Structure formats: structure tokens, C-alpha cells
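J.: Here it is, the structure in full.
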2 protein chains.
Amino acid sequence: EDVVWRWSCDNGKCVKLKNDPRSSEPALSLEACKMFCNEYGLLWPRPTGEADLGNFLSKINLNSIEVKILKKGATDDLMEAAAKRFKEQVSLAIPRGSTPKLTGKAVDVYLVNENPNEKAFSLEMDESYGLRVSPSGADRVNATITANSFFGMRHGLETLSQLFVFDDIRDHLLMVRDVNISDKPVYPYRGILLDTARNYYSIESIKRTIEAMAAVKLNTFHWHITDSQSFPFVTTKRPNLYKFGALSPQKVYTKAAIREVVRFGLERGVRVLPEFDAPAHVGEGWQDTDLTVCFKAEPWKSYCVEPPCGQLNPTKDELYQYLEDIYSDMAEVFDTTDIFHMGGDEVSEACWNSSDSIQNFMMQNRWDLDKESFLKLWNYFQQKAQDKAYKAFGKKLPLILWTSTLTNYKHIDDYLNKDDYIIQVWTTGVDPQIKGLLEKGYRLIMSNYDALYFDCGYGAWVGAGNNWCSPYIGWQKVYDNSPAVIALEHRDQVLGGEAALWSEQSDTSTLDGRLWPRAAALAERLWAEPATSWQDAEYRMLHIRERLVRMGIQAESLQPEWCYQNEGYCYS
Amino acid sequence: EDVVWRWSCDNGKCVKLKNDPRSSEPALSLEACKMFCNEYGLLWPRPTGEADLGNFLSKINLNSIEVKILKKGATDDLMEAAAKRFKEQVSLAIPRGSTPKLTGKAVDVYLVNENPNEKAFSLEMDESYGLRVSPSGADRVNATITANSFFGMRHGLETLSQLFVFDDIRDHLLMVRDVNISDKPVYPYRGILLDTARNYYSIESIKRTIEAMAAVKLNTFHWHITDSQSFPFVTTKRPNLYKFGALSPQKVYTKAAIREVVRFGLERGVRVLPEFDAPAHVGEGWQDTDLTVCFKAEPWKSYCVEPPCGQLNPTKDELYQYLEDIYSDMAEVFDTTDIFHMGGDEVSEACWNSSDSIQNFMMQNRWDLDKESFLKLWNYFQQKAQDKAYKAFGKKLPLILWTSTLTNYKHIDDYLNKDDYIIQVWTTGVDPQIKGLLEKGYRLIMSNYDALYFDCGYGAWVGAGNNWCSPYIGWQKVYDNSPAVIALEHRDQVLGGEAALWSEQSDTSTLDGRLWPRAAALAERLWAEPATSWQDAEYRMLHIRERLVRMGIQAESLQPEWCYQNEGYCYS
Ligand SMILES: CC(=O)N[C@H]1/C(=N/OC(=O)Nc2ccccc2)O[C@H](CO)[C@@H](O)[C@@H]1O
Ligand SMILES: CC(=O)N[C@H]1/C(=N/OC(=O)Nc2ccccc2)O[C@H](CO)[C@@H](O)[C@@H]1O
């Protein structure tokens, strides 16, 4: 029961051939052929600078890999954790059940962190690295990673682990012999949004998501932790919110659990960025406070875009005491984030107009009951909420809002400013709002729903048919979605992009399939911004999918495995 | 950290209410409310005969459930295995991490198998049962299941396990106190097709699928084991087919593994039905035999519907020796099946016309090179293959073919007969071929692609966009798809239906999500043929989804859990 086939490179395709015994030519395993037949080998994402993989592989001993930290600093614990994790990463080249022969060269990995004290997330942080692999003496390998920070160094270790291949014909662990790589991301913000309010996600599943993110150098986990459906965030200062708001007492995110996730992210170069969506998308947890209106309002279609309805009442002074406490509790445990997301999607005018206490407030303050004056109330809310957010984090920090009626570029400057507010765009990539916002100097996070809404395509969750943003977005479409094209000359104002997993129809059980391997397409787009299209990345995408599965990720299947074994035969 | 809410039934909806301490009314947990608020409680599928759940629940001791076989026979081992499995099923009412208080009544389960020797699968087999639950003495419960066979009895145990609810307010395991149920399926064939050739499925994942099938009384696993992409079936008599054909040496189905799956199915009332698709959908494994044509033919679009192309050469006498051996090896391990599927989908004329050996054969036998004469060659093939199939199984047994050019009702009688061939329909449910076939007396298995193709909706696997049969089919559409409506007066000729999971874009990792909970919608449709629509089953469907998750199935998420906790508020 040994493999019967071999592969040979022909016009950029590994063709399957019988491994006939009457041959003087050494047989190549599939992965070994791919490593040199493909322009970028088995790398994902492909590097942006030097990408020299040479021509040869060396047999290495799995048990003879040693990692050496050459520069000590404040990130010692992070560097040592990342180094310990390296052997585990390398074993990902080896299929489950297979065992490599413990023979071949020893590998010395040298880690050079040029600024070993630096460990803060920031939009200006340096994620660049240099990777060099060369033979050392007669019996070993020199792999040297040089980076300006821990984050660059961690990315370098990731790339390095991808330079190992398992020869399943011979049961040999192999490593690319001669490598020169220089690399750095095009965009500093490379994210996944996880909605953990429409359905609960086990913290195990959240950590697993972070593992897969780090594997493709995604660096931002946007945790949409509350909404109208539930409040799983454990607020120590306002405990009734999660007591009344959680789907169950166990379906909660404690301080200890969040600290665990935040640290797990930090070790892997992933910023854990919390969102408290306001003033819409609130409901459960707020019962008995009298601080919301329209909670469970019927008929819901008149009052909100999805059930249950519910909005904060900005006229209540006590509200901002609750908000200060929530933000403060968030700031305590989400202590690696440099940015705070404050939501601001889909505020309903009809909902605020239905409240008499709100109507009385506006009549006293000269404002009318027309659609324009409700923006004044929204501004009033956001200004006060902003103040509490700054107080909570103990500093002015960038804030994020969704595109909405408030962020309409024509009047956005009446309410916000470009220095204090980043706008997360979820309109189509062709919507006039994008160019308008960019011309007003605003910075953007791209999550255009026609390419980056990972929830689209499934059955309806209200009524029948399919969900609102169907059809399902294939990895080909997410790969080709280019912020550089969307933004043109104003592309430096694009901080990056984010795949959105809204969870009306997703939870613990479906997370792996929803995100992977599609988020890897976003990962390369944001890391490399290739001028080439999905077709040119197809073969490497099929491989990264297999790598996710080896990690224990229940990734979506893209193509028959036959296509992966027979490049060029599956096309349209 | 105890639940803060209670539920109360109002107009068929369990409404969430604060569990306020100043009340003399006992609080109901969510599931306890649902059990009596819903017409059919938490049952799935709902019974066809008597469905009397009474009004009350009794607290029971988990560790005091005893199952007693009252009639011994040849199915002793199956009955004892099913009985042992009962405690495990009951524990599925209890959420993970929660532990019930070991107090309350003892449960005596009495199993009455009226024909304890009967263990053969057949289209005429009796799957009916009676279920009665009543208090016994002052301290225990009498649950009696009466059935004409083991299969009916096993279904009865399944239904019985669904009559347990965990009260998470009090940590009590509860059981419906007074039950009278009589039940039997509308259709004898209730299936799932699993394609394990376009991608490999671990035998663990196949067994897990069978577990979930039995939970909703599905009884047929249609194993589409070979295709052009791979040959994972271990043929002892023709070992080169799997040696050359498998995706890897480990991606194989040995005799021992298949026997394991077949037995696992038998214990759970699931017929494991093998398909050897011929004469199209062959390729890998057949190299060096000269028994195929067009394998990997290019451009593939001219020769087949999907790559790789490949068809058997019916003019080679040696072919039928290979076929006899394959069928014989299949018959040896698939030894519970009463039916054999022989495929016959999508035979390409252009492919057969490209072969000179085939052309010479037809010219010698007076036949032309037109589209009509290729049906003569197909008939020639199928007649000889049929003979080998009968020889392999050692009896004339029903054979299945897909709808195709061959099975066109206008000429089907020239090639097949209604007694020997069951037709699996994968046309739309409105296609004229269905009425035509039924009027000619043919028996059908319904797998209409517009409602029962579970692979539809995802990205393209060749080129870009979405796959061929998109959009994604929601459970609402599979539920409402009625064979009774499709077939009208000829509905007794409908043997049932089958959800098809083709695997161009599915494997081990995605199996749970692809099948569940959608196949449960098919399960109720085929078991009960309700005159009511999906809306009336919505609440119970949300519950069965949760039950699959408790089983360890990574089932698709249908709706926010909030909707499940707040019936009636999520609608369109
Ligand atoms: C910013 C955002 O995406 N907001 C909501 C959101 N808003 O989009 C819509 O307004 N969708 C919609 C459009 C027409 C009809 C009904 C819903 O979509 C997500 C699901 O895709 C929800 O989870 C979000 O809460
Ligand atoms: C009986 C059957 O469904 N045959 C093939 C099959 N045939 O359907 C088509 O012909 N689809 C199609 C229609 C137009 C263009 C391209 C493919 O669909 C399945 C995938 O849904 C394949 O896995 C099957 O092998």
C-alpha cells in the first residue's frame, strides 16, 4: 500500500504519470513537483518582495529542528511561544497517519528581532521580514528570519513552515534548500468579523479561527459580541445585561475567557478588536432598564431591518453611565486593541419616532419629527458615546462606524471627522459612497457585501427562498475583489479589508466551513494585492485548503481532489 | 449562573417571560413548554397514526432505565445492541456540561418484536410500531414498544428517546407521562446518496452519517463509491482498479471497513446500497486495461458533462469479466442490500463515436453512426452487465438506473422493463418524463435536482460564478417537495426519495453541514407525507437541528437561537 504514481512538471502543471520501475529518473511526489512547478510553490500568501525558492529540496530530520532567539527583549515570552509552536507547524506538512523517517539534515532556525521590546498593535506597525535558507556545513541547514518586530518575525516563521514538504513516495520530510524571501503586507488591516450575538461560538472555535487566521497572516479579529438577539459579554459593572441577555448561562464570554482569546491572538499576531454596536442592534439584556425602545416591536418590518427590533434611547442620561461601564469593562479585557468599533449600522427613524419621551425631547430642543432631525439625535448620541469610549480606553483612539445614513459623504463632516473615525464599508464595491468618502479624506475598511459577506447564499432564515445577499460568494470572487481597484488613487486611505461572518445562520458547528478557505483568498488579496487574477492562484489555493484540513479545520471543499492531483484538466 | 427565564404557551408559541420569584405558578423550561405547546411536541418525524402526548411530564432517574426484550429470535444481537444504545440516546436530551439530578422514577422499557427472526431489508418490510407510555405503580414508568419486526422496533426506540426533556431550570430529566403513538412510514425507500469518488469520506464520517440518518428514521444509504475521478472500492479480484484508482493508498474502502459500515447500518435500520456507475463515469483505475475510451479526453466539454471524461468500451468481452468480478466483490461485502444501483447517467455518444474499435463493431453489426444506434450499444452493454449483476448477487434483484436518454419513457420499454428496473429521477419535479414513466408502470426514487440536490449553491468548481444547480436549496424547499404531488394517482409506484450529496465540492470536512438538518426535512416528508407545509414544521425543525448538534453532528445553522427561544417573532 504505497503510492503508485509520480508527477512531472509540464508547462506549469504537475502531470500524473505511472511510477514505472524501469527508469533512471528519480520519481517526484505531488507536493515536491508543485513546490517548483508553481511560480510561488506552496506558499500562501505569496511574498511581495523576493520570492526565490531555488531548484532543490533537502531531506531533514523532524527531531533535529532547533530554534534560536538571537535578540532578547520584552517580547521574549511571545518569541519563545512562537518558536515552540514551530515544530507543530512543520508537522503540518506530514499527512495524518504517515510518519517520516528520522534521517537527514538538522535545521537551525535563527530568529533576529530588530526591535525586541515592540509588541503593540497599531496601523503603523512593521509586519515586514526577510527569510533566508541555505545549507550550513555538510550536515545542517541555516534558516534565518530577520524582522523589525515580533509580528514580522512571526509571519516569517509562518512562511518558513510552508517550505517543508512530505514525500509520501519515500516517507521523507523535505525542505527547500535555497531560499531568498523578502516580504511585507500591502494593507495593515486584514480582518475577519465574527458575529457571536446572533448565535454563540465556543471559545475553542474562536481560538481555532485565530490559528487559521495566523496561518495565512490575517491580523485582525473583529468580535461583534453584542446585538439585539443576545448579550454574551460578561460586564462585571452591569451584570444584568449578560444575565438577562445571554442565550444561556453557559453561552457567555467571561473575563478569563476573553483574556485567553486576546492573549492567544497576541501570540499569533492577531489583534482582537471588540465591537459594541450602538444605538441600533440592542435588545436582549436591556430589559427593566427603560433605556431601549422598540424591543420586539411588531410588526418588525415597520421598525427594523431584522427581528428583534430594539434601539437605545439617547435621551436618557443613565444610558451613558451604562455605556461608560460597558466600554470600560471591554477596555479591561480587550487590552491589545488600538481601535474600537462602535457600530452605527441601520438606525431606524420610525423606531425613535414611536417613543413619546424621545418626541418630547426633540420638541423641547426645537427639532422637528422629520427624517433630518433624527440625524441630530444620532449625532447627540454618538458624541456622548464617543466621550465615554475615550474615557474607557484612557486615550483618544481611532473609532470605527459602519456605512449608514450618518456616514453619507455629503453630510458626514457635519457629524464626524476623518481623523477620529474610520469607516467600514459594506456597500457594493461600485457604490458612489466609496469615492465620495475617499475624496473627503476618510479611511476605509473594505467589507463590500457583494464580495466579502461570507453569510450570503444559504436558505432564508425568515420566510422561504434564500438569504438577502445571495448568491453564495465563491473564493474566486473574494480573490478578485481589489481595494486598489475600488479606491484607485486614494488607496492609501484604505486600511485594508474584512470578511464578514454574520451569524443568523452560523455558529460553532459551521464556523470552519464559512470562513475557510475563502478568507485565505482575502488574505492574499490584502497581503499581496496581486495584479494577477484567481486563475493564477488556483493551484496554491487548492493546496492551502488541504493545509487547513491538516490543521483540524473543517474547511470547505473547492474541487475534486482529482483536480488537485491533475492540474490543468479541470477548467472552464 | 442559573437560567433567568421561563416560557409559557400562548397560541401555539412558547413566549419567554421573566421567572419572577413572587409567583405560585411552576416555571416551565423552554423544552418542557415546547413539548406541549407544539402540536407534535419535540418529535421528528411526527407520527402518522396516533400522536397522543397527554399533558404532563414525570421526573425520571437516568441511572434507572432498564430495557427488557420480551421475545427472543434471530435478531437477538440487533435488539440487544439497539437496547444498549438507548441510554446513550436518552442522554441526548441533556446538554453537554449539564448533569441531571439522580432522582425520580425508574423506567421499564419493554420491547415486543412480533417476528424476532426477521432481519432482511426489502421494499415490503414492515417498519410500523406502537408506542405506549404510562405510569407503573407509584415509583416507575411502563414504556412498551410493539412492532412486527426489528426495524419497526428500532424506530420505536428512536421516537421514545425523543420523549425525554431536560429541565435546565431545575436540572431534572423529564419524560412524557402519558403517551399513545402508532406510526409507520408512507414510503419504504428513504435515502441519502453519498458520492465518495469525487472526494474521499472517512469511514468515521460515513458511520456518523448513519447515526444521524437513524435519528430521523432514514433507512437507505446509497453509496456512490466509484466514478471517473477515483476508485476507492477495494476489489480483491481486480486489485489494480483501486491500486491505480484511489486518490491515495489510505483513501480506500477495504472489505473490513465496508463490512463495518454495513453492520453499523443494519443495527440502525439502514440499508447500505452500493452503486457501480456504468458505462459512463469511469476513468481512474482502468489504466492499462484498454477497457475504457476518452479517459481525460480534451477538450472535455466535447466528450463529457464534467472532467475527467471516460467511458467503458462495451465491445470488449474482457470488460464483462471485470464487471462480474467487481459486482461479485461488492455483493460479498454489501450483503444486506436487496437492490443494486447500476448508474447509467449521462452516456456520451461523441465519446463512443471517437473510438475506431467501437465504430468497427457497429459497422459489422449493421448499425449506423447516428445518435439512435448508440442506444443499441448501450442496451447491449446494460443487458450483459445486468447478467453479471444477477450472477454476482446469486439472484434476480431489483436494479436502479438514473433518468437518462436510455430511460426516456417514449422508448424505455425497448430496452428495460418495469419489473427489473427502478428509475431514480433527478429531473425537475415538473419534468414530463415523470408522468410518462409512471404511466408505463415504472417505479421511481425521487431525487429531483430542484429540491433534492444538496450540493447546489456553492462556488463554481470549474471556472467562476456558482455551481450548475444553484441556488442553494433551503430545508423549506426540500420539506415542501412532495412525491405525492409529483406522482398524483400513481404515487404507490413512488418507492420514496433520496437527497443527493454529490462530492465535487464535499468531503469528510463538510459532510455534516451538507446533509444536516436538510435531510431531516426529507425524512419527515417521506415518513409522514404531511398535507401541511414547512411553516407548520418550522419549530420542530429548529429543535431537531439542536438534537443533531448534541449528537456531535456539525449541522447547518438555520436561524438565530433567539428565534428558537422566541417563537413567532421571526417570520416573513
Ligand atoms: C452592517 C450590516 O451588515 N448590518 C446588518 C446587515 N444589514 O444588511 C441588510 O440590510 N440586509 C437586508 C437587505 C434587504 C432586506 C433585508 C435585509 O446584514 C447582516 C447580515 O448579512 C446583519 O447581520 C447585520 O446586522
Ligand atoms: C445523475 C447525476 O446527477 N449525474 C451527474 C450530474 N449531472 O448534472 C449535470 O449534468 N449538471 C450540469 C448541467 C449543465 C451544465 C453542467 C453540468 O450532476 C452531479 C452534480 O450535481 C454529478 O456529480 C453527477 O455525476
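The numbering of chain A matches Swiss-Prot: 23-594, in order.
We read in the header that X-ray crystallography, 2.0 Å was used to get this structure.
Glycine too: its Cβ is placed from the backbone N, Cα and C atoms.
Copying in the features that Swiss-Prot gives for the protein in this structure:
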- A:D249: active site, charge relay system (ACT_SITE)
- A:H303: active site, charge relay system (ACT_SITE)
- A:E328 to Q: 19% decrease in catalytic activity with 4MU-beta-GlcNAc as substrate. 2.5-fold increase in KM for GlcNAc-beta-1,4-GlcNAc. kcat is 12% of the wild-type value using GlcNAc-beta-1,4-GlcNAc as substrate. 1.6-fold increase in Ki for TMG-chitotriomycin inhibitor (MUTAGEN)
- A:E368: active site, charge relay system (ACT_SITE)
- A:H433 to A: 1389-fold decrease in catalytic activity with 4MU-beta-GlcNAc as substrate (MUTAGEN)
- A:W448 to A: 2-fold increase in KM, 927-fold decrease in kcat and a 1900-fold decrease in kcat/KM with 4MU-beta-GlcNAc as substrate (MUTAGEN)
- A:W448 to F: Slight increase in KM and more than 1000-fold decrease in kcat/KM with 4MU-beta-GlcNAc as substrate (MUTAGEN)
J.: Among all chains shown, work out which of the recorded positions A:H303, A:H433 has the most CB atoms within 10 A of its CB.
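T.: Output for this query is A:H303.
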J.: Take the C-alpha atoms of A:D249 (active site, charge relay system) and A:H303 (active site, charge relay system) and report the distance between them in angstrom, rounded.
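T.: Cα-Cα, rounded: 5 Å.
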J.: Hey, how far is A:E328 (mutagenesis position) from A:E368 (active site, charge relay system), Cα to Cα, in Å?
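T.: With distance taken Cα to Cα, A:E368 (active site, charge relay system) is 10 Å from A:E328 (mutagenesis position).
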J.: I'd like the number of other C-beta atoms within 10 A of the C-beta of A:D249 (active site, charge relay system), please.
T.: 30
J.: Round to a whole number and give the Cα-to-Cα distance in Å for the pair A:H433 (mutagenesis position) and A:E368 (active site, charge relay system).
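T.: That separation, Cα to Cα, works out to 17 Å.
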J.: Judged by the number of other CB atoms within 10 angstroms, which among A:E328, A:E368 is the least packed of the recorded positions?
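T.: Counting other Cβ atoms within 10 Å of each of the recorded positions A:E328, A:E368, the minimum falls on A:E368.
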J.: Tell me, how many other CB atoms lie within 10 A of the CB of A:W448 (mutagenesis position), whichever protein chain they belong to?
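T.: Around A:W448 (mutagenesis position), other Cβ atoms within 10 Å: 22.
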J.: Through the lens of DSSP with three states only, how would you label A:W448 (mutagenesis position)?
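T.: DSSP assigns A:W448 (mutagenesis position) to coil.
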J.: Where does A:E328 (mutagenesis position) sit in DSSP terms: helix, strand, or coil?
T.: coil
J.: Sorry to bug you, but what's the C-alpha spacing from A:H303 (active site, charge relay system) to A:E368 (active site, charge relay system), rounded to the closest Å?
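T.: Given the Cα positions, A:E368 (active site, charge relay system) is 8 Å from A:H303 (active site, charge relay system).
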J.: Rounded to an integer, what is the Cα-Cα distance in Å between A:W448 (mutagenesis position) and A:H303 (active site, charge relay system)?
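T.: The Cα atom of A:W448 (mutagenesis position) is 16 Å away from the Cα atom of A:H303 (active site, charge relay system).
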